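A.B. asks: Questions regarding the structure given below will be posed in turn.
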Amino acid sequence: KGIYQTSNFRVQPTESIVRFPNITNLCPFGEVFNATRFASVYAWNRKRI
Amino acid sequence: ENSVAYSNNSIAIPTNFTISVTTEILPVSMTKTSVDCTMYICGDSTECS
């Protein structure tokens, strides 16, 4: 006769959530991949991303 | 310092008294703490457990 600590229990998490700020300030890929022109093959031109 | 006024035929007898009321404080019990050892060491990680 008595009381015995058989186990410990935990509520398992029902969902996983991920939160970050509003997704502003992207790089200008249209200035390279959607450009109206591209440099000579002997003289390839570089920009920054 | 107090030299007691003893001599071989001298006695001091109380003629009146005070009832004191002191105060003794004793601890008796800790907080009955228990620990889920795996939650402390490894909580939310089966790869740790």
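In order, the residues displayed for chain A correspond to 310-358 in Swiss-Prot numbering, which applies throughout.
Backbone N, Cα and C atoms are what each Cβ position is placed from, and that goes for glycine too.
Quoting Swiss-Prot on the mutagenesis of A:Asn331 to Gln: Reduced viral infectivity. Annotation of the natural variant A:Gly339 to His in Swiss-Prot: In strain: Omicron/BA.2.75, Omicron/XBB.1.5, Omicron/EG.5.1; the original residue is retained in the structure shown. Quoted from Swiss-Prot for the published natural variant A:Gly339 to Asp: In strain: Omicron/BA.1, Omicron/BA.2, Omicron/BA.2.12.1, Omicron/BA.4, Omicron/BA.5, Omicron/BQ.1.1. Quoted from Swiss-Prot, the note on the mutagenesis of A:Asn343 to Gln is: Reduced viral infectivity. According to Swiss-Prot, the natural variant A:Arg346 to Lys carries this note: In strain: Mu/B.1.621. According to Swiss-Prot, the natural variant A:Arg346 to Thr carries this note: In strain: Omicron/BQ.1.1, Omicron/XBB.1.5, Omicron/EG.5.1.
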A.B. asks: In terms of DSSP three-state secondary structure, what is the assignment for A:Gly339 (variant position)?
C.D. replies: helix
A.B. asks: I'd like the Cβ neighbour count for A:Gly339 (variant position), meaning other Cβ atoms within 10 Å of its Cβ, all protein chains included.
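C.D. replies: Excluding its own Cβ, the number within 10 Å is 9.
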A.B. asks: Between A:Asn331 (mutagenesis position) and A:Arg346 (variant position), what C-alpha distance do you get in Å?
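C.D. replies: Taking the Cα atoms only, A:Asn331 (mutagenesis position) lies 33 Å from A:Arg346 (variant position).
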A.B. asks: Reported as an integer number of Å, what is the Cα distance between A:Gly339 (variant position) and A:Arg346 (variant position)?
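C.D. replies: Roughly 12 Å, rounded to the nearest whole number.
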A.B. asks: Please state whether DSSP places A:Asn331 (mutagenesis position) in a helix, a strand or coil.
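C.D. replies: Assignment for A:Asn331 (mutagenesis position) reads coil.
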A.B. asks: Run through the Cβ atoms and count how many others sit within 10 Å of the one on A:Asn331 (mutagenesis position).
C.D. replies: 5
